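So the structure is just underneath, and the comments pick up after that.
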Amino acid sequence: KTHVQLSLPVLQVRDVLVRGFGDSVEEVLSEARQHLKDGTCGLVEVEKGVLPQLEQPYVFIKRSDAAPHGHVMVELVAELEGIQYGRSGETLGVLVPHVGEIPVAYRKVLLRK
């Protein structure tokens, strides 16, 4: 399938134990995709002061369309020193590994895979 229905645990930035996916744009996008497939991916909602508490490169989910079965269609865009790899819509949040942190909510997305 080109798209997969996922429910992403929304984590508080201060709870997050593993604050990024790796050390290159290509690695973080790779690792994000693997974690999304394995159900081991969390989402941090971006507000003032969130991103400086996480590790670059960042992986964002961005709205790719204007929402089947409640699931917002999203795609991945990486960022490193203010340059983004990808072009998409509004940020739903920044992806991080999930290693058992308690979420505050779930975000239903349809991921272009």
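Numbers in chain A come straight from Swiss-Prot, and the residues shown are 11-76, 79-125, in order.
Structure method, as recorded: X-ray crystallography, 1.8 Å.
The backbone N, Cα and C atoms fix where each Cβ goes, and this holds for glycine too.
One natural variant catalogued in Swiss-Prot, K47 to R, is accompanied by this note: In strain: Omicron/XBB.1.5, Omicron/EG.5.1.
In the three-state DSSP assignment, the secondary structure recorded for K47 (variant position) is helix. Sequence-distant contacts of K47 (variant position), defined by Cβ-Cβ distance under 8 angstroms and a gap of at least six in the same chain, are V14, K125. For the 2-residue gap in the deposited structure, the Cα of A76 and the Cα of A79 are 7 Å apart, rounded to a whole number.
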